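Q: The structure is given below, and queries will be raised subsequently.
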Amino acid sequence: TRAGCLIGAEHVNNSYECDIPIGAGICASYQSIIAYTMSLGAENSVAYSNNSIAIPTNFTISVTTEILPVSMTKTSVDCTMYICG
Amino acid sequence: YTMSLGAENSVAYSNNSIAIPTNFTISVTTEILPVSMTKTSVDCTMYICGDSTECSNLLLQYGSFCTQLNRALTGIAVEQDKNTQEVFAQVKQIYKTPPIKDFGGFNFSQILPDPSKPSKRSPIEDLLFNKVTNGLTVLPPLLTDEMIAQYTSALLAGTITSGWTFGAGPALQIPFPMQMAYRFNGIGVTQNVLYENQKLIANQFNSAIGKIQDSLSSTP
Amino acid sequence: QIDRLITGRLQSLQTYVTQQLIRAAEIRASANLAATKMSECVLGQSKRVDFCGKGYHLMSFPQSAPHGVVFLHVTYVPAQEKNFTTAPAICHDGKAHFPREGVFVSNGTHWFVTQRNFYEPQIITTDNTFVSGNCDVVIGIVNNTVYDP
Amino acid sequence: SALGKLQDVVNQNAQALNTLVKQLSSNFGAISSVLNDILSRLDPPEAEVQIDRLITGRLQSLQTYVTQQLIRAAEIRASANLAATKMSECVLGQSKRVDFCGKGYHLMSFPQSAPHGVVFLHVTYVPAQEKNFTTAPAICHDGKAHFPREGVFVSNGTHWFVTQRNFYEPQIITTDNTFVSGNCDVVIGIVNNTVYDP
Amino acid sequence: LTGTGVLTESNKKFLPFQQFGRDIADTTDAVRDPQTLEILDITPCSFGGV
Ligand SMILES: *[C@@H]1O[C@H](CO)[C@@H](O[C@@H]2O[C@H](CO)[C@@H](O)[C@H](O)[C@H]2NC(C)=O)[C@H](O)[C@H]1NC(C)=O
Ligand SMILES: *[C@@H]1O[C@H](CO)[C@@H](O[C@@H]2O[C@H](CO)[C@@H](O)[C@H](O)[C@H]2NC(C)=O)[C@H](O)[C@H]1NC(C)=O
Ligand SMILES: *[C@@H]1O[C@H](CO)[C@@H](O[C@@H]2O[C@H](CO)[C@@H](O)[C@H](O)[C@H]2NC(C)=O)[C@H](O)[C@H]1NC(C)=O
Ligand SMILES: *[C@@H]1O[C@H](CO)[C@@H](O[C@@H]2O[C@H](CO)[C@@H](O)[C@H](O)[C@H]2NC(C)=O)[C@H](O)[C@H]1NC(C)=O
Ligand SMILES: *[C@@H]1O[C@H](CO)[C@@H](O[C@@H]2O[C@H](CO)[C@@H](O)[C@H](O)[C@H]2NC(C)=O)[C@H](O)[C@H]1NC(C)=O
Ligand SMILES: *[C@@H]1O[C@H](CO)[C@@H](O[C@@H]2O[C@H](CO)[C@@H](O)[C@H](O)[C@H]2NC(C)=O)[C@H](O)[C@H]1NC(C)=O
Ligand SMILES: *[C@@H]1O[C@H](CO)[C@@H](O[C@@H]2O[C@H](CO)[C@@H](O)[C@H](O)[C@H]2NC(C)=O)[C@H](O)[C@H]1NC(C)=O
Ligand SMILES: *[C@@H]1O[C@H](CO)[C@@H](O[C@@H]2O[C@H](CO)[C@@H](O)[C@H](O)[C@H]2NC(C)=O)[C@H](O)[C@H]1NC(C)=O
Ligand SMILES: *[C@@H]1O[C@H](CO)[C@@H](O[C@@H]2O[C@H](CO)[C@@H](O)[C@H](O)[C@H]2NC(C)=O)[C@H](O)[C@H]1NC(C)=O
Ligand SMILES: *[C@@H]1O[C@H](CO)[C@@H](O)[C@H](O)[C@H]1NC(C)=O
Ligand SMILES: *[C@@H]1O[C@H](CO)[C@@H](O)[C@H](O)[C@H]1NC(C)=O
Ligand SMILES: *[C@@H]1O[C@H](CO)[C@@H](O)[C@H](O)[C@H]1NC(C)=O
């Protein structure tokens, strides 16, 4: 690889999502350990033309989670007691 | 000298007069934002001591300082890849433009990828890449420049062929002079103004894109 | 002597790692800003002033850069403005008429209604105006006819 | 691994505390890492030197710990300012900002308390089951160009309708949902269709 | 001048008064052999992270 030499992983020609990052587009996964070039996303060719539009006929009410940290543990260290007791 | 903030512009205010625009300029501006740094890793033991075993034996008296430095650098290195992942990988569908570039007079050749170049970059992106010039290791970024260019190509194809619909769900195709009219209505200007003056807006947009390329090529 | 060299090099390495952490925090803040601009200027049209360029934001285009991103903000800038005489409301038949979406303008002799960001004069009708109250309340109301289709 | 962001902060703080406790076991070049052993073994002229080595090692460790604690405090403060912005704009209102309050067109949001954190349940509207239609920018009728007030002209193959943009609801093209601007000679791609007048 | 490295042939033509060679980072990367006046590049011994 461009990151270096990888020993113990079988290089495959298929592209999957990145499980364990190696670097320079190389990722590793377990299925034995395989190494591959990652696949960014599913290909999708938009049917563009100058007089056609796509209009939705239905909808999905989708609820998603977003986790955000707010605070940490309030830690205090007695400097004199830590250094000297 | 004493500097001057700006030129004086006394606005002609009165209680019954208004100023209404009769024309418009399609203006394209550049904004450059850094995303990641060079991922550097330092072998602390080799940096302090090299191959001297007595130095490492004396360095073991100081404890796990080297482990903390390596872990902090590892956290920075994975934070750069997380930053690139959050910036560029906002779509899971790789969109392509149609082979026929009939967008109602709008030209995107300076921002779409060039098929003649092996790096698959746009001319603007190629100019941007041309304008940027002991225990130490440099880890390569997880996303290569080809895949970052592929992500930007997918984003450009989505925003050209599908509007803002691909960012909120499935990519719904729409003609570009209609997409533009929708954007005009988003800023409070009627669709008719866009439709009647579509040739002038396309010419202004192409001229502004060319001025962007000229200004990037002419400013160090 | 090796202990002196060790503590000097360790102090140098701690200084380097500390300033690298500070620069990493700054770059993370800049990258969060860049991801926000990617979401709000490229994947949609933003109403936020000067967030996606100078002027009324139309669209934006992303471009890759070495360790960075370049946003081409395509915006709408008004130009060639013209003076007009304006009024808050039109008094007609003892009723006050207010524009539904535009603004009342006058070129000197005749009164029209136009959209706010572009001069497009139209005849003041009952389709683009609405009625609220009489003419005795609004300060600066003027007398003009309101054509009924 | 759903709650990995809070657990990462908890693990980093616990690991920093464990490293700070572990640094007391190092002698930093002195004869011992225990202060009582030095004070019971040596005269004060050389115990001063040994205690000085222990003091400078432990002080360097404590200053390092306080340095990454301040850096992590800045990061957590930035995350908390972001969380307060999401609480103000997604929960207390409806946000027009794309992907700020979930994927899709944001409808509303719910806050949930979490150990040292917040979880936003973003309820969003996703379009689905899209269908092709043949579209035109304007309708030519009686020598006049008609444009939709809020919707879009669509055609299923034989008949022309106007619909709202985010949901298929075809309606008859009338004068009540269209407005007239100019003739048919200027707009590129204008098509001929009748406009019903109520 | 002592060290550890791989000593390869060098294309750097020294002036006759010069003995060692340094890069930007003040590391000895070129040297002259004292027995036979020839120039040798000193590549550092291969190392990397595991
Ligand atoms: C709208 O019409 C276009 C073209 O008629 C459809 O696009 C084709 O879809 C099929 C089905 O997957 C593909 O095999 C073709 O390659 C597509 N053509 C192009 C040019 O992209 C599209 O699927 C239609 N939309 C809907 C919702 O049915
Ligand atoms: C829009 O999508 C919904 C799914 O969310 C459809 O509702 C389903 O309809 C089928 C058949 O009518 C039922 O068997 C399912 O039980 C329904 N699901 C739910 C959750 O109620 C709905 O029919 C779709 N409408 C259109 C016009 O396509
Ligand atoms: C609208 O009218 C005002 C007032 O007549 C104009 O303001 C004057 O502009 C000239 C030319 O720059 C100045 O010399 C005067 O000092 C201005 N007067 C005031 C009171 O500001 C204004 O230029 C007109 N706008 C347009 C677009 O014609
Ligand atoms: C609005 O401004 C544009 C310029 O942005 C004007 O277009 C110019 O018109 C003149 C004469 O009609 C031509 O000589 C130029 O070549 C045009 N420029 C471009 C870029 O096309 C336009 O005429 C203005 N419209 C109004 C009503 O003032
Ligand atoms: C879109 O823009 C490109 C670039 O401005 C145009 O390509 C130019 O075409 C002319 C004549 O065809 C050549 O003399 C130039 O050398 C071309 N420039 C480049 C950079 O290739 C292109 O014609 C425009 N229109 C379309 C439909 O692509
Ligand atoms: C204000 O605008 C109106 C409408 O454009 C002008 O009225 C027209 O003026 C022309 C020129 O004399 C006449 O040929 C038309 O018959 C008028 N139309 C109507 C309906 O009366 C008016 O002259 C403008 N006023 C100023 C001061 O510019
Ligand atoms: C606008 O119209 C109103 C109503 O016709 C005018 O109000 C009248 O003004 C005259 C003269 O001052 C009075 O004698 C009437 O009693 C008023 N009638 C009412 C109902 O108030 C008003 O003067 C007009 N304004 C302008 C500027 O023409
Ligand atoms: C497009 O939609 C219109 C409206 O539903 C269709 O017109 C109706 O079609 C049905 C089916 O035969 C007839 O029974 C109705 O009488 C029609 N209504 C009118 C007002 O003519 C039309 O058939 C659809 N076209 C296509 C190609 O699907
Ligand atoms: C839409 O209707 C207009 C108006 O009838 C058509 O324009 C006419 O076209 C014929 C032949 O092309 C000419 O002889 C007339 O002089 C035109 N009249 C006008 C006012 O322009 C137009 O062709 C129609 N378009 C379609 C697609 O049916
Ligand atoms: C506007 O100002 C003029 C004097 O400058 C005054 O006569 C007129 O009544 C004012 N109109 C309003 C609505 O304040
Ligand atoms: C759309 O493209 C076709 C050719 O593919 C052309 O005949 C037609 O005029 C175009 N319509 C518009 C509105 O550009
Ligand atoms: C050392 O001896 C070798 C062979 O005897 C000779 O080639 C070389 O030039 C000598 N070096 C000097 C500095 O005399």
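Residues 943-1140, in that order, are what chain D shows, numbered as in Swiss-Prot.
Using N, Cα and C of the backbone, Cβ positions are placed for all residues, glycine too.
As listed in Swiss-Prot for this protein:
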| type | residues | note |
| --- | --- | --- |
| VARIANT | D:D950 to N | In strain: Delta/B.1.617.2, Mu/B.1.621 |
| VARIANT | D:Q954 to H | In strain: Omicron/BA.1, Omicron/BA.2, Omicron/BA.2.12.1, Omicron/BA.2.75, Omicron/BA.4, Omicron/BA.5, Omicron/BQ.1.1, Omicron/XBB.1.5, Omicron/EG.5.1 |
| VARIANT | D:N969 to K | In strain: Omicron/BA.1, Omicron/BA.2, Omicron/BA.2.12.1, Omicron/BA.2.75, Omicron/BA.4, Omicron/BA.5, Omicron/BQ.1.1, Omicron/XBB.1.5, Omicron/EG.5.1 |
| VARIANT | D:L981 to F | In strain: Omicron/BA.1 |
| VARIANT | D:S982 to A | In strain: Alpha/B.1.1.7 |
| VARIANT | D:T1027 to I | In strain: Gamma/P.1 |
| VARIANT | D:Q1071 to H | In strain: Kappa/B.1.617.1 |
| VARIANT | D:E1092 to K | In strain: Theta/P.3 |
| VARIANT | D:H1101 to Y | In strain: Theta/P.3 |
| VARIANT | D:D1118 to H | In strain: Alpha/B.1.1.7 |
Q: Helix, strand or coil at D:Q1071 (variant position), per DSSP?
A: strand
Q: What variant positions among D:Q954, D:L981, D:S982, D:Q1071, D:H1101, D:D1118 are found with a C-alpha within 10 angstroms of that of D:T1027 (variant position)?
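A: If one measures from the Cα of D:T1027 (variant position), no variant positions come within 10 Å, so the answer is none.
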Q: Rounded to the nearest angstrom, how far is the Cα of D:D1118 (variant position) from the Cα of D:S982 (variant position)?
A: 99
Q: Sub-8 Å Cβ contact with chain A: please pick out which of the variant positions D:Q1071, D:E1092, D:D1118 have it.
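A: Listed variant positions meeting the cut-off: D:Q1071.
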Q: Between the Cα atoms of D:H1101 (variant position) and D:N969 (variant position), find the distance and write it as a whole number of Å.
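A: A Cα-Cα distance of 88 Å.
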Q: Compute the C-alpha separation of D:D1118 (variant position) from D:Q954 (variant position), stating it in Å without decimals.
A: 63
Q: Which residue among the variant positions D:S982, D:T1027, D:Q1071 has the fewest other Cβ atoms within 10 Å of its Cβ, if you could check?
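A: Sparsest of the variant positions D:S982, D:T1027, D:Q1071 by Cβ contacts within 10 Å: D:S982.
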Q: By CA distance, which of the variant positions (D:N969, D:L981, D:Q1071, D:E1092) lies nearest to D:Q954 (variant position)?
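A: When the Cα distances are compared, D:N969 comes out closest.
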Q: Show which residues of the chain containing D:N969 (variant position), separated from it by at least 6 in sequence, have their CB under 8 Å from its CB.
A: D:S975, D:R995, D:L996, D:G999
Q: Variant positions D:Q1071, D:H1101, D:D1118: which sit with Cβ under 8 Å of a chain B Cβ?
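A: Cβ contacts with chain B under 8 Å: none.
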Q: With 8 Å as the upper Cβ-Cβ limit, not reached, which of the variant positions D:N969, D:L981, D:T1027, D:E1092, D:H1101, D:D1118 neighbour chain E?
A: none
Q: Below 8 Å Cβ to Cβ and six or more residues apart, same chain only. Which residues does that give for D:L981 (variant position)?
A: D:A989, D:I993
Q: For the variant positions D:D950, D:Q954, D:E1092, D:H1101, D:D1118, which Cβ has the most other Cβ atoms within 10 Å, all shown protein chains included?
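A: Comparing the variant positions D:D950, D:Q954, D:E1092, D:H1101, D:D1118, the most crowded Cβ belongs to D:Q954.
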Q: For D:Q1071 (variant position) and D:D950 (variant position), what Cα-Cα distance in Å is obtained after rounding to a whole number?
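A: Their Cα atoms are separated by 39 Å.
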Q: D:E1092 (variant position) to D:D950 (variant position): how many Å between their Cα atoms?
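A: If we compare the Cα positions of D:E1092 (variant position) and D:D950 (variant position), the gap is 48 Å.
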